[PDB]
Amino acid sequence: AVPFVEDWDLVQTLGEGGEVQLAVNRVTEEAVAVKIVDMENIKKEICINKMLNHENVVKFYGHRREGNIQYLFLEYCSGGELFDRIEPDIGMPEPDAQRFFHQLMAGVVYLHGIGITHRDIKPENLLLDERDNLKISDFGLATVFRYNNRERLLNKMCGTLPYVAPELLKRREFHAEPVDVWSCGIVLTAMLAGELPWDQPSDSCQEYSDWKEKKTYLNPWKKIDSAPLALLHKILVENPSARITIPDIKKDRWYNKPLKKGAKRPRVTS
Ligand SMILES: N#Cc1cnc(NC(=O)Nc2cc3ccccc3cn2)cn1
């Protein structure tokens, strides 16, 4: 009934690869992210996005089609990507990484609970709102791995090589959930060391061979404290059947270690 409420001005480019624009409502000044896709690929991304509703998953508000162009109305996260909070070769303070890792697990538990695998978890796909709350973004490579309580094994090779689990390079078929668990472990490694451990997880990769031989005196492992390193030892396990599951990540000692204070709240003295 209110005129002009459906009008959004595109005020700035947020990302590319089509593009993601910052859209501001003409009347309310509400900020959303509009993903512009110049076209089955986007049809599956829209259908998976309509299933999503969680505080650590980028919100989907709706979609509009202007002939050949698809417009996806998605949550605006003013904090940007987790990628730009990682200082090269340093990482970030361990309590900040623990808090981001808690929020990443909550989002992944949610997705896996409704039978969705993201398949491309990496810091470029983890967005931060104004309060630094993590949001899993971009369901362009996501798929349903469980339907009618029946698990379907995956075979499609996808994701990003430094974050992919070794079974995707070695086996024809693999379970979906240990693959996302592995990529979260590489995110945790990146957050605590500011560097990726290997180009890809194969025996032909020397840094990967060094990890399987427990050469933790080498980088990036030498920069990581023993408590989060003991967790990484459980996540970055070559055999996906022996790899730690999320319920067991939730019982890990470092995972449950008190490290971070709540957000700074205004206070006065006397
Ligand atoms: N796919 C997808 C997607 C991409 N971006 C979404 N939302 C954002 O607010 N993105 C965003 C916000 C940024 C804010 C500051 C700097 C860089 C930024 C990069 N990207 C939502 N979904």
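Numbering of chain A is taken from Swiss-Prot, so the residues present carry the numbers 2-18, 21-42, 50-280, in order.
According to its header, this structure was worked out by X-ray crystallography, 2.2 Å.
The backbone N, Cα and C atoms fix where each Cβ goes, and this holds for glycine too.
Per Swiss-Prot, mutagenesis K38 to R is noted as: Abolishes kinase activity. For the published mutagenesis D130 to A, Swiss-Prot gives the following note: Abolishes kinase activity. Under the heading active site, proton acceptor, Swiss-Prot lists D130. Under the heading of mutagenesis, Swiss-Prot lists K132 to R and annotates it as follows: Strong reduction of chromatin-associated CHK1 ubiquitination.
For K132 (mutagenesis position) paired with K38 (mutagenesis position), the C-alpha to C-alpha distance reads 19 Å. Other Cβ atoms within 10 Å of the Cβ of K38 (mutagenesis position), summed over all protein chains shown, number 23. Within 10 Å of the C-beta of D130 (mutagenesis position) we count 21 further C-beta atoms, all protein chains included. Cβ contacts within 10 Å of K132 (mutagenesis position), excluding its own Cβ and spanning all protein chains shown: 22. Gap check: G18 and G21 flank 2 missing residues, and their CA atoms are separated by 5 Å. Distance across the unmodelled 7-residue segment, from the CA of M42 to the CA of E50, is 10 Å in the deposited entry. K38 (mutagenesis position) falls within a strand segment according to DSSP. A Cβ distance below 6 Å to any atom of ligand 1 is met, among the mutagenesis positions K38, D130, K132, by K38.
Between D130 (mutagenesis position) and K38 (mutagenesis position), the C-alpha separation comes to 18 Å.
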